[PDB]
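Below: one structure, written as structure tokens.
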Amino acid sequence: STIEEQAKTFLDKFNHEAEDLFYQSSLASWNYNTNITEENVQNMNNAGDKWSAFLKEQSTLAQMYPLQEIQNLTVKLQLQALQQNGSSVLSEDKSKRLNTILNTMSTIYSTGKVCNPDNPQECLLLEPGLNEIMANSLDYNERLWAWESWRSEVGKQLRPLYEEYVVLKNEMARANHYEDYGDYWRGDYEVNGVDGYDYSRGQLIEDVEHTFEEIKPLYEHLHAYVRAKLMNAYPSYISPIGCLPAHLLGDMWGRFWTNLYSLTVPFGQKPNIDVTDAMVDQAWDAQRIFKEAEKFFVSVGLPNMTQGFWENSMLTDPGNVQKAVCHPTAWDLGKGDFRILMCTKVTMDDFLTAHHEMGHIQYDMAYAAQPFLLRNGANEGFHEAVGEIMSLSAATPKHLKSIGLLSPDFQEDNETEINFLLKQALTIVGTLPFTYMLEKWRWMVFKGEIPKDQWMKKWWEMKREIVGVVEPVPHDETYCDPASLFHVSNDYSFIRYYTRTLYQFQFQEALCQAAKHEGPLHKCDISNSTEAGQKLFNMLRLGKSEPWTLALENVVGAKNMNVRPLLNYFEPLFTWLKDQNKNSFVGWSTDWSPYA
Amino acid sequence: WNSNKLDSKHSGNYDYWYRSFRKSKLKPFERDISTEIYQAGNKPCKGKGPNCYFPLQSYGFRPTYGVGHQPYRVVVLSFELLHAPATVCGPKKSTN
Ligand SMILES: *[C@@H]1O[C@H](CO)[C@@H](O[C@@H]2O[C@H](CO)[C@@H](O[C@@H]3O[C@H](CO)[C@@H](O)[C@H](O)[C@@H]3O)[C@H](O)[C@H]2NC(C)=O)[C@H](O)[C@H]1NC(C)=O
Ligand SMILES: *[C@@H]1O[C@H](CO)[C@@H](O[C@@H]2O[C@H](CO)[C@@H](O[C@@H]3O[C@H](CO)[C@@H](O)[C@H](O)[C@@H]3O)[C@H](O)[C@H]2NC(C)=O)[C@H](O)[C@H]1NC(C)=O
Ligand SMILES: *[C@@H]1O[C@H](CO)[C@@H](O[C@@H]2O[C@H](CO)[C@@H](O)[C@H](O)[C@H]2NC(C)=O)[C@H](O)[C@H]1NC(C)=O
Ligand SMILES: *[C@@H]1O[C@H](CO)[C@@H](O[C@@H]2O[C@H](CO)[C@@H](O)[C@H](O)[C@H]2NC(C)=O)[C@H](O)[C@H]1NC(C)=O
Ligand SMILES: *[C@@H]1O[C@H](CO)[C@@H](O)[C@H](O)[C@H]1NC(C)=O
Ligand SMILES: *[C@@H]1O[C@H](CO)[C@@H](O)[C@H](O)[C@H]1NC(C)=O
Ligand SMILES: [Zn+2]
């Protein structure tokens, strides 16, 4: 019979079964996350087994309909999602070895500890130990010792497993009629079909290259300023014209540069903004924080929170009676059940995290009308970006001053703005080269352009060419540096962050311009604007039902990634950097090495 | 009206079913109780399993669902003002 009707009926059955199954799985996961009990672990394992078995069985019945006979553009995406062989392409021994190696790598990374030499009774774990050493120590030799050690014991012990991991992953990728596993990750951004909105898998690489080729001068000036400022803390350990060694960056891997705020502050005489005192003087609790977030979100025309949200969601840690894992999370259990889990104390950081998670919840609540397979973000970048635009808008001094949390006579000057811009820059702009370099290296490895005996010769050159960091000690083929990261040891992509960073500023500029803002971008509030709320909602409620290009066009107006807002948000910071470093050395050279 | 307090269970009040599939349309004021297996293809239909489906699917009422999934009891009083005989009874307010 009309094949499309049979496919539609199969989708109708799947939608009704999956809802209840997924609800049960999510509820079990929530209950386990709130408490800690062995039988709860057993129940979670059973529920996950049931969910996985149901999904695997329902996948088989979907293979009867070939994809080529469908003219609907809506059921096609659902069938394409369901028709994908999850792990059935491989043989049984292949799956056994793959699961074995994945669990082995995860366990090895999880239980890593280091012992200080000549002290058998003195050992430190990575997170309990090396993080504190890296983040809050001004010493020199100890940092080098830890940096050499952790890599020495981890990379040499994890490289051979990663070799077989790569081999098996490539085997599976070729089995699924793809090019390589990097293509498998690149496929998430693929949209094929509708004319005028094609996006091939290979276009993303060129787009990333072209977009990154523009911010490099700003990164160059910021890096020159950083190197100039570091001459006060390390007078006799920094090369005058060389690249910054990676062992003095305040992190194990150098993902962020946030820990340098107190060392590179432009005008340290005046302290920054912290609203703790007024919060304490009015006896604030979590209820007031969350209702303030609700008021801010309803100010732009978005709906409120559900009645059950204030009842089923915990806001503060119960105490010693129970035992949970304190990590902010917005839960989408489905069927009108939305909850927020966070251990709250009165501080500005939690006040911003509240807005982040509530924006997450609003995005979840936007697309509840779509079918089950379509209930997610347009791609893997929209979600945190929508979360963070609210945070950027809600922490400006004008908003705090208006809502009565600050003195009504509070005189905003042009002296704190440089400090605020530098604080934002050291955590937003200083991380893009790291992500770009890591993704470039990973894609080159998956494609295979780098021979096994010449990995480091290209890895350490890419560092010098992109991040501007040089290794402090010579390394041989025994080391496997990249595997030490959390997202490298575990199977996870890394190109999400670049897209999120580019998207958030584009969204902010569009909303501010449509919101009748006067002045530079950094002093903008998206409040009081239905004009900026309807525009955002036209993108929020689509879900995955439309190509992400069209969803972007309803807000930004352009269907491609843009970089202009990222440079626009830092115009006065760029001006000050240009003024300051007129008498210094520009650029970095690969000539100075501490060991030679 | 809402009926959460008497139509829900923690495991689930799996006692309400609803029709989902049919190769036909309905007519006003019709009741069907057919439980015959539903055909989707040309092939002969033999029980559940392949494309043949049972044309009855159940609800999943739970106490912590949202407003849009909680049960509302609907009693459709379709009194057509034309019951002629016995119709016209009258509350007939009376006074002193
Ligand atoms: C692709 O397939 C889907 C599923 O068949 C099509 O969805 C259908 O779209 C029409 C509108 O084009 C919907 O029609 C309207 O339904 C409401 C009741 O929901 C009724 O009051 C209106 O008078 C009208 O009939 C229809 O409900 C909807 N069906 C489903 C199951 O979602 C879609 O249109 C197809 N797309 C293309 C490009 O043809
Ligand atoms: C979503 O949030 C808004 C804002 O908090 C809620 O608005 C509420 O609206 C009612 C009706 O105006 C307010 O109650 C009272 O209205 C009378 C006039 O009828 C007025 O004289 C009283 O002074 C008072 O304003 C209510 O205070 C107001 N806010 C609150 C906190 O409820 C709205 O009801 C919320 N709705 C949803 C769907 O969540
Ligand atoms: C994975 O998906 C592919 C889809 O190409 C399945 O391929 C089929 O392979 C069998 C045996 O060679 C053929 O009879 C089918 O006609 C193929 N289907 C198609 C659409 O090409 C493959 O079987 C799947 N592997 C599983 C489910 O284990
Ligand atoms: C931005 O939002 C605030 C929300 O309070 C607006 O403040 C109110 O504005 C009216 C204007 O007549 C005052 O009467 C109220 O007392 C204000 N409430 C306050 C300060 O809590 C503010 O007006 C909005 N922005 C603009 C430019 O209209
Ligand atoms: C969590 O554990 C406490 C004590 O063990 C118990 O009182 C509570 O009911 C548990 N939570 C749930 C959702 O059952
Ligand atoms: C503020 O503006 C004045 C204008 O003359 C300028 O001199 C000054 O450097 C600016 N910034 C600070 C930090 O005061
Ligand atoms: Zn987030």
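Note that chain A is numbered according to Swiss-Prot, with residues 19-614 shown in order.
Placed from the backbone N, Cα and C atoms, the Cβ positions cover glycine too.
As annotated by Swiss-Prot, active site, proton acceptor applies to A:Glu375. Long-range C-beta contacts of A:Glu375 (active site, proton acceptor), restricted to its own chain and to partners at least six residues apart, with a cutoff below 8 Å, comprise A:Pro346, A:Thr347, A:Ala348, A:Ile358, A:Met360, A:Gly405. DSSP assigns A:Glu375 (active site, proton acceptor) to a helix.
Secondary structure at A:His505 (active site, proton donor), taken from DSSP and collapsed to helix, strand or coil, is helix. Packing around A:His505 (active site, proton donor) is summarised by its Cβ count: 14 other Cβ atoms lie within 10 angstroms of its Cβ, all protein chains included. Among the features that Swiss-Prot reports, active site, proton donor is placed at A:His505, with the record citing sequence analysis.
Non-local neighbourhood of A:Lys481 (chloride binding site): A:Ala264, A:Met455, A:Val487, A:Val488, A:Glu489, each in the same chain, at least six residues away, with C-beta under 8 Å from its C-beta. Annotation comment: Swiss-Prot describes A:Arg169, A:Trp477, A:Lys481 as chloride binding site, evidence class experimental evidence.
Under the heading substrate binding site, Swiss-Prot lists A:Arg273, A:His345, A:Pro346, A:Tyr515. Mapped onto three states, the DSSP output places A:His345 (substrate binding site) in coil. Taking the Cβ of A:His345 (substrate binding site) as reference, residues of its chain lying under 8 Å away and at least six apart in sequence are, in sequence order, A:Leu359, A:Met360.
DSSP assigns A:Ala25 (mutagenesis position) to a helix in the three-state reduction. For the mutagenesis of A:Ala25 to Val, Swiss-Prot gives this note: Increases slightly the interaction with RBD domain of SARS-CoV-2 spike protein. The structure shown keeps the original residue.
Under 8 Å, Cβ to Cβ, and six or more positions away along its own chain, A:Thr27 (mutagenesis position) finds no residue. Among the mutagenesis results in Swiss-Prot, A:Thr27 to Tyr has the note: Increases slightly the interaction with RBD domain of SARS-CoV-2 spike protein. In sACE2.v2.2; increases interaction with RBD domain of SARS-CoV-2 spike protein; when associated with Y-330 and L-386. The residue drawn here is the original one.
Quoted from Swiss-Prot, the note on the mutagenesis of A:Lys31 to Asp is: Abolishes interaction with SARS-CoV spike glycoprotein. In the three-state DSSP classification, A:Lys31 (mutagenesis position) falls within a helix.
Among the mutagenesis results in Swiss-Prot, A:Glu37 to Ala has the note: No effect on interaction with SARS-CoV spike glycoprotein. The residue drawn here is the original one. The number of other Cβ atoms within 10 Å of the Cβ belonging to A:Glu37 (mutagenesis position), over all protein chains shown, comes to 16. Following the DSSP three-state reduction, the secondary structure of A:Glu37 (mutagenesis position) is helix.
Under its mutagenesis entries, Swiss-Prot includes A:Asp38 to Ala with the note: No effect on interaction with SARS-CoV spike glycoprotein. For A:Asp38 (mutagenesis position), no same-chain residue that is 6 or more apart in sequence has a Cβ closer than 8 Å to its Cβ.
Within the same chain, no residue at least 6 positions away in sequence has its Cβ under 8 Å from that of A:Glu110 (mutagenesis position). For the mutagenesis result A:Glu110 to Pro, the note given in Swiss-Prot is No effect on interaction with SARS-CoV spike glycoprotein.
A:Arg273 to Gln appears in Swiss-Prot as a published mutagenesis result, with the remark: Complete loss of enzyme activity. Does not affect amino acid transport activity of SLC6A19. Under the DSSP three-state reduction, A:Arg273 (mutagenesis position) is assigned to coil, being neither helix nor strand.
Other C-beta atoms found within 10 angstroms of the C-beta of A:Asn330 (mutagenesis position) number 16, with every protein chain shown included. Among the mutagenesis entries in Swiss-Prot is A:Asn330 to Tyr, noted as: Increases slightly the interaction with RBD domain of SARS-CoV-2 spike protein. In sACE2.v2.2; increases interaction with RBD domain of SARS-CoV-2 spike protein; when associated with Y-27 and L-386.
Sequence-distant contacts (6 or more apart, same chain, Cβ under 8 Å) of A:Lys353 (mutagenesis position) comprise A:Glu37, A:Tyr41. In Swiss-Prot, a published mutagenesis experiment is listed as A:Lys353 to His, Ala or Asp, annotated Abolishes interaction with SARS-CoV spike glycoprotein.
Note: A:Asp355 (mutagenesis position) has non-local neighbours A:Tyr41, A:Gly326, A:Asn330, A:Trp349, i.e. same-chain residues 6+ apart with C-beta under 8 A of its own C-beta. Recorded in Swiss-Prot as a mutagenesis result, A:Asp355 to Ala carries the remark: Strongly inhibits interaction with SARS-CoV spike glycoprotein.
Experimental mutagenesis at this site is recorded by Swiss-Prot as A:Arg357 to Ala, annotated: Strongly inhibits interaction with SARS-CoV spike glycoprotein. Secondary structure from DSSP puts A:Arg357 (mutagenesis position) in a beta strand.
Shown in sequence order, A:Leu29, A:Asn33, A:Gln96 are the residues of the chain, 6+ apart in sequence, with a C-beta less than 8 angstroms from the C-beta of A:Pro389 (mutagenesis position). Quoting Swiss-Prot on the mutagenesis of A:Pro389 to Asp: Increases very slightly the interaction with RBD domain of SARS-CoV-2 spike protein.
Chain B comes close to A:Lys31, A:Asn330, A:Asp355, taken from the mutagenesis positions A:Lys31, A:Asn330, A:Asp355, A:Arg357, A:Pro389 by a C-beta to C-beta distance under 8 angstroms. Between A:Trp477 (chloride binding site) and A:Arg273 (mutagenesis position), the C-alpha separation comes to 16 Å. Counting Cβ atoms from all protein chains shown, A:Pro346 (substrate binding site) has 15 others lying within 10 Å of its own Cβ. Cβ neighbours of A:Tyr515 (substrate binding site) (same chain, under 8 Å, six or more residues apart in sequence): A:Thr449, A:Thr453. Note: the CA-CA distance between A:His505 (active site, proton donor) and A:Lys31 (mutagenesis position) rounds to 37 Å. With respect to A:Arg357 (mutagenesis position), the closest of these recorded positions in Cα terms is A:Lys31, chosen from A:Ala25, A:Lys31, A:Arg169, A:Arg273.
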